[PDB]
Amino acid sequence: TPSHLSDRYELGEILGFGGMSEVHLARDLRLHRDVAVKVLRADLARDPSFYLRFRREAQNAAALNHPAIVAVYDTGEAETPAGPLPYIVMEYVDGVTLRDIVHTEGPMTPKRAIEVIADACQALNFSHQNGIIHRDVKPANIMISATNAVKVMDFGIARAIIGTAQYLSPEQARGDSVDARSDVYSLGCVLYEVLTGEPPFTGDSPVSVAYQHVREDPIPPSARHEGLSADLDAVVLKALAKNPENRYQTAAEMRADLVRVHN
Ligand SMILES: CCn1c(-c2nonc2N)nc2c(C#CC(C)(C)O)ncc(OC[C@H]3CCCNC3)c21
Ligand SMILES: [Mg+2]
């Protein structure tokens, strides 16, 4: 992790990190603008099993051009003493995730949660229309900028044409085929959690959470948290239907129903 990548992007403070990658705030010295740079860890940057996933993340994200989807600007490899260092240059979102918001400020107001999630539906529907399934819809992958613009990010496991158990769908868990309606389900879990302050199913173990996704129906949000209408309950519970046929068939359908509740 040198000071500059290709004598172009001067890395700044770290914004976040996971098991395989990290994300820095950086400065594009040619264009004189702030960008975010996602870097593949050198600790295990040799394994082509990762190298392909990282390159494929950059391509899937770059295939999408949408205001609610973090934009990819560039990509390459930085020459380092340890070897080649892959990196993705992308739009910098000066904001916080829904995970941070719920953890520090508790559930959102119904009016706001509907607007944020309705914007996320648009991003996902656009992705689905272009043949890319996110697979990792969760509160940590949706951002709200200082502009209050919603930004979906982290395509790291997106499929063209696993995630956290509390947000997996009955089909995404257990390896079955996943389609747009699987992202809808995950988005329903996100909506459930920004409204009530907790996801629909918690458990001491992953198999405990997975089992509930398949067999147990969710507690209606209005029962978990006050100030929640019965019309919002229906939207959330339809997104959390067990059978894909009963869910919203597209993220756009889910958004249309959220607008009805708002208005
Ligand atoms: C660190 C936050 N963060 C950001 C940005 N933060 O400000 N501007 C950003 N852009 N982008 C990502 C991506 C990505 C991607 C593409 C679109 C190229 O696929 N993946 C992951 C990120 O955090 C990881 C989260 C995950 C959970 C805990 N650590 C923080 C990102
Ligand atoms: Mg993430």
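Residue numbering for chain A follows Swiss-Prot; the residues present correspond to positions 3-163, 177-278, in that order.
Per deposition record, X-ray crystallography, 2.2 Å.
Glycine is no exception: its Cβ is also placed from the backbone N, Cα and C atoms.
For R10 (mutagenesis position), other Cβ atoms within 10 Å of its Cβ number 16. In the three-state DSSP assignment, the secondary structure recorded for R10 (mutagenesis position) is coil. What Swiss-Prot says about the mutagenesis result for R10 to A is this: Impairs kinase activity.
Summarising the annotation, Swiss-Prot assigns ATP binding site to 17-25, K40, 93-95, 140-143, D156. Neighbours of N143 (Mg(2+) binding site), defined as other CB atoms within 10 A of its CB across all chains, total 24.
Annotation of the published mutagenesis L33 to D in Swiss-Prot: Impairs kinase activity; the original residue is retained in the structure shown. There are 10 other CB atoms within 10 A of the CB of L33 (mutagenesis position), with all protein chains counted.
The Cβ of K40 (mutagenesis position) lies under 8 Å from the Cβ of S23, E24, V25, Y89, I90, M92, each of which sits 6+ residues away along the same chain. The note that Swiss-Prot attaches to the published mutagenesis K40 to M is: Lack of autophosphorylation. Decreases affinity for FhaB.
Under its mutagenesis entries, Swiss-Prot includes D76 to A with the note: Impairs kinase activity. Reduced to three states, the DSSP call for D76 (mutagenesis position) is strand.
Contacts of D138 (active site, proton acceptor) defined by a Cβ separation under 8 A and a same-chain sequence distance of 6+ are given as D156, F157, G158, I159, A160, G178, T179, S201, in order along the sequence. In this structure, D138 (active site, proton acceptor) belongs to neither helix nor strand by DSSP; it is coil. Feature annotation from Swiss-Prot assigns active site, proton acceptor to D138.
For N143, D156, the entry in Swiss-Prot reads Mg(2+) binding site.
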Quick one, can you pull the C-alpha distance from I163 to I177 in angstrom, nearest whole number? The 13 residues in between aren't in the model.
17
From recorded positions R10, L33, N143, the one whose Cα lies nearest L17 (ATP binding site):
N143
Which one of the recorded positions (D76, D156) has its C-beta surrounded by the most other C-beta atoms within 10 angstroms?
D156
Quick test of your reading of the structure: among the recorded positions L17, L33, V95, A142, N143, whose CB sits under 6 A from ligand 2?
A142, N143
